[PDB]
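Worksheet: one structure, shown below.
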Amino acid sequence: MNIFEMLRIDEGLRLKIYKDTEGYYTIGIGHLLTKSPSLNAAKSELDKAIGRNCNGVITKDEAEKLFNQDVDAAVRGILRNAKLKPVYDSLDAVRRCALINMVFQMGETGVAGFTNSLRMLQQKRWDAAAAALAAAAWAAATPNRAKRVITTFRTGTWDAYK
């Protein structure tokens with residue numbers, strides 16, 4: 001693994017311009033193209049984004065890159081966050097990846113609400129924390145991902161996704 005692979009599995013990966021639940025053009029692993037009801041528009045932003053005559057479809061590698069640029073964008077945000085920054089630094093490589101996957105699915109503001117949870121993470125209390133999450137709205141909501149990510153916090157290994 002790697003963070004890319006862990007999202008491939010959780011989000012999924014689309015290689016041809018598609019709409020979302022919100023009906024915004026997207027492409028790759030949740031790379032929102034533009035939010036204007038125009039195909040042409042998105043098709044342009046796209047080409048622009050990756051650079052060439054893609055015409056609505058990109059390579060698996062082409063998507064990884066965008067995906068990376070968004071992790072980047074998402075972490076940048078995590079550091080620039082007061083509540084998130086501290087825990088994020090106390091994390092090790094792999095559980096850095098679980099947090100991204102968590103913000104990724106329920107953004108900053110949401111991840112931030114996990115107070116007692118973040119404390120324990122920080123305090124490296126890997127099981128009380130696993131526990132403490134498996135009691136929150138979230139696991140109700142997305143029981144499978146929820147689990148997989150919670151194992152990631154338990155172990156600190158790619159077991160749940162390999």
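One-based numbering along the chain as shown.
Cβ coordinates are placed from backbone N, Cα and C, and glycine is handled just like the others.
As written in Swiss-Prot, here are the features:
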type	residues	note
ACT_SITE	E11	active site, proton donor/acceptor
ACT_SITE	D20	active site, proton donor/acceptor
MUTAGEN	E11 to A, F, H, M or N	Complete loss of enzymatic activity
MUTAGEN	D20 to A, N, S or T	Complete loss of enzymatic activity
MUTAGEN	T26 to H	Facilitates transglycosylation more effectively than hydrolysis; covalently bound substrate
MUTAGEN	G30 to A	Almost complete loss of enzymatic activity
MUTAGEN	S117 to F	10-fold decrease in enzymatic activity
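Distribution of Swiss-Prot features across the structure.
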{"residue": "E11", "record": "mutagenesis position", "contacts (Cβ under 8 Å, 6+ apart)": "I29, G30, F104, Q105"}
{"residue": "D20", "record": "mutagenesis position", "contacts (Cβ under 8 Å, 6+ apart)": "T26, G30, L32"}
{"residue": "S117", "record": "mutagenesis position", "contacts (Cβ under 8 Å, 6+ apart)": "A129, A132, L133, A136"}
Work out the three-state DSSP category of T26 (mutagenesis position).
-> strand
Any idea what DSSP makes of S117 (mutagenesis position), helix, strand or coil?
-> helix
